[PDB]
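S.K.: What follows is a single structure, and I will ask about it in a moment.
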Amino acid sequence: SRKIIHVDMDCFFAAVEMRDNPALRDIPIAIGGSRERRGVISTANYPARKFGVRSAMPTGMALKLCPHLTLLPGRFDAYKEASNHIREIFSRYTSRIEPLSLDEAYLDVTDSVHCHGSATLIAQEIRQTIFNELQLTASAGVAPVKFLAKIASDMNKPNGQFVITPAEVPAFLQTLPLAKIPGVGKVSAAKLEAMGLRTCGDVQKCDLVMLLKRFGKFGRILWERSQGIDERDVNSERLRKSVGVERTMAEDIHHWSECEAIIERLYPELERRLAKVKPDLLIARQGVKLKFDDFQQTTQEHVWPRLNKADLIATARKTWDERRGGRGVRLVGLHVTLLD
DNA sequence: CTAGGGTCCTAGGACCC
DNA sequence: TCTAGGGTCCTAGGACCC
Ligand SMILES: Cc1cn([C@H]2C[C@H](O)[C@@H](COP(=O)(O)NP(=O)(O)OP(=O)(O)O)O2)c(=O)[nH]c1=O
Ligand SMILES: [Mg+2]
């Protein structure tokens, strides 16, 4: 009975760079760390996507695929300001807004009577207003539940939208690959595949008890989504639970002196961020993370009442001594868990 | 050749009745 | 606690999203 819109900015980071500097519009560009910083692609424009460049791709791999790729470091304040403006635009239509990141959000427009209650037309006018006021484009999905609205906002990217009507949900589900369902990633998909389950169609012919056994709470979400069942309400009141800061070295470190020097560079950053939402720096836990050169990672965290540099250093020394094992370390991170 | 923000779930032992 | 076991907290790790 509800109407959910999922709105999604196209090539968001890249799109802001291209607006601000038009000479980037028709050449392949990407935001991400450089190859020597051991970077990863955050996102790429469509001329770069043509070459196979994707989010989360190692920058070294992107550059082999697209040698003339232009790498930008990214400008958070620019993306943030675009994001605020966009969210303020959503607020013109409803207060039922659940942001999932800078670039996107769910809207529950069930009880709105903008555009004669048309969720299709509301989505259209939001995309138009965003183009008008920010010169960036958005795609949208309109559906009776969250996850279908989110899948839908991809159907007609870029700068388009897609509507899934209650009567259309069954045909839509029947051939929908499980991997397109939010929270079904590569490991899940492959495990499902090895059971003969590829599509929501397949999952409908499956015993619930049995999915509960092999997958726990995940198996129930699976069975529900496959039916088109998604009762999760649009929640406009979510609050951040943690604050973390980490860096990957251009080169693996092998000595503790190097590790402590990195922590001293991280700590002020963790403190400035935490203070932004907790001026008194009071927290529930603090902890450290190490990532080794074989990519295993370990965290050590404990109840602690107030952000403290020396105890983070101390904690990192124990973690360093105990679980490094002569391995090179590629990443150091600090972490706090916020009070409830 | 593998980022940096995060969220949510699982699970053994401690701890408390 | 009335006794074999139930509930909740602490911690580490993993899958996942953007
Ligand atoms: C998936 C992803 C996104 N991001 C950043 C860059 C994207 O511009 C932004 C929004 O994420 P998205 O909506 O997943 N991707 P997009 O907006 O670039 O592309 P699309 O047009 O939505 O397909 O978040 C990363 O920094 N690393 C990532 O792995
Ligand atoms: Mg997007």
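Numbering starts at 1 and runs along the chain as displayed.
When the header is checked for method, it gives X-ray crystallography, 2.3 Å.
The backbone N, Cα and C atoms fix where each Cβ goes, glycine too.
Swiss-Prot lists A:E104 with the feature active site, giving similarity to another entry as the kind of evidence. Under the heading Mg(2+) binding site, Swiss-Prot lists A:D8, A:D103, citing similarity to another entry as support. Look at Swiss-Prot and you will find A:4-185 tagged as domain 'UmuC'. Quoting Swiss-Prot on the mutagenesis of A:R49 to A or F: Loss of function. Record note (Swiss-Prot), natural variant A:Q124 to K: In strain: ECOR 35D. The unchanged residue is displayed. Among the natural variants in Swiss-Prot, A:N132 to S has the note: In strain: ECOR 34B1 and ECOR 37UG. The residue drawn here is the original one. Quoted from Swiss-Prot, the note attached to the natural variant A:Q135 to H states: In strain: ECOR 70B1. According to Swiss-Prot, the natural variant A:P170 to S carries the annotation: In strain: ECOR 37UG. Among the natural variants that Swiss-Prot reports, A:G201 to S is described with the note: In strain: ECOR 59B2. Natural sequence variation is annotated in Swiss-Prot for A:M210 to I, with the remark: In strain: ECOR 37UG, ECOR 45B1, ECOR 51B2, ECOR 52B2, ECOR 58B1 and ECOR 70B1. Annotation of the natural variant A:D321 to N in Swiss-Prot: In strain: ECOR 35D.
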S.K.: Just checking: which of the recorded positions A:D103, A:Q124, A:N132, A:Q135, A:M210 have a C-beta under 6 Å from ligand 1?
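M.R.: From A:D103, A:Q124, A:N132, A:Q135, A:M210, counting a Cβ under 6 Å from ligand 1 as near, the near ones are A:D103.
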S.K.: Tell me which recorded positions (A:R49, A:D103, A:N132, A:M210) have a Cβ under 6 A from ligand 2; sequence order is fine.
M.R.: A:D103
S.K.: If you count Cβ atoms within 10 Å of each one, which of the recorded positions A:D8, A:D103, A:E104, A:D321 comes out on top?
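M.R.: The residue with the densest Cβ neighbourhood is A:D8.
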S.K.: Measure the Cβ-based neighbour count of A:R49 (mutagenesis position), defined as the other Cβ atoms within 10 Å of its Cβ.
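M.R.: Step by step: centre on the Cβ of A:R49 (mutagenesis position), count other Cβ atoms within 10 Å, giving 17.
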S.K.: Would you find the one among the variant positions A:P170, A:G201 whose Cβ has the most company, meaning other Cβ atoms within 10 Å?
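M.R.: Within the set of variant positions, the most crowded position is A:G201.
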S.K.: Using a Cβ-Cβ cut-off under 8 angstroms and a sequence gap of six or more, which residues of the chain neighbour A:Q135 (variant position)?
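M.R.: Spatial neighbours, sequence-distant, of A:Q135 (variant position): A:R19.
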S.K.: Taking every protein chain shown into account, which of the variant positions A:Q124, A:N132 has the largest tally of Cβ atoms within 10 Å of its Cβ?
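M.R.: That would be A:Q124, with the highest Cβ count within 10 Å.
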S.K.: Would you mind checking how many other C-beta atoms are within 10 angstroms of the C-beta on A:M210 (variant position)?
M.R.: 11
S.K.: Looking only at C-alpha atoms, tell me how far A:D103 (Mg(2+) binding site) is from A:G201 (variant position), rounded to the nearest Å.
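M.R.: Distance (Cα to Cα, whole Å): 31 Å.
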S.K.: From the Cα of A:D8 (Mg(2+) binding site) across to the Cα of A:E104 (active site), what is the distance in angstrom?
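M.R.: So the Cα of A:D8 (Mg(2+) binding site) lies 5 Å away from that of A:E104 (active site).
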S.K.: Going by DSSP, is A:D103 (Mg(2+) binding site) sitting in a helix, a strand, or coil?
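M.R.: Once the DSSP labels are grouped into three classes, A:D103 (Mg(2+) binding site) ends up as coil.
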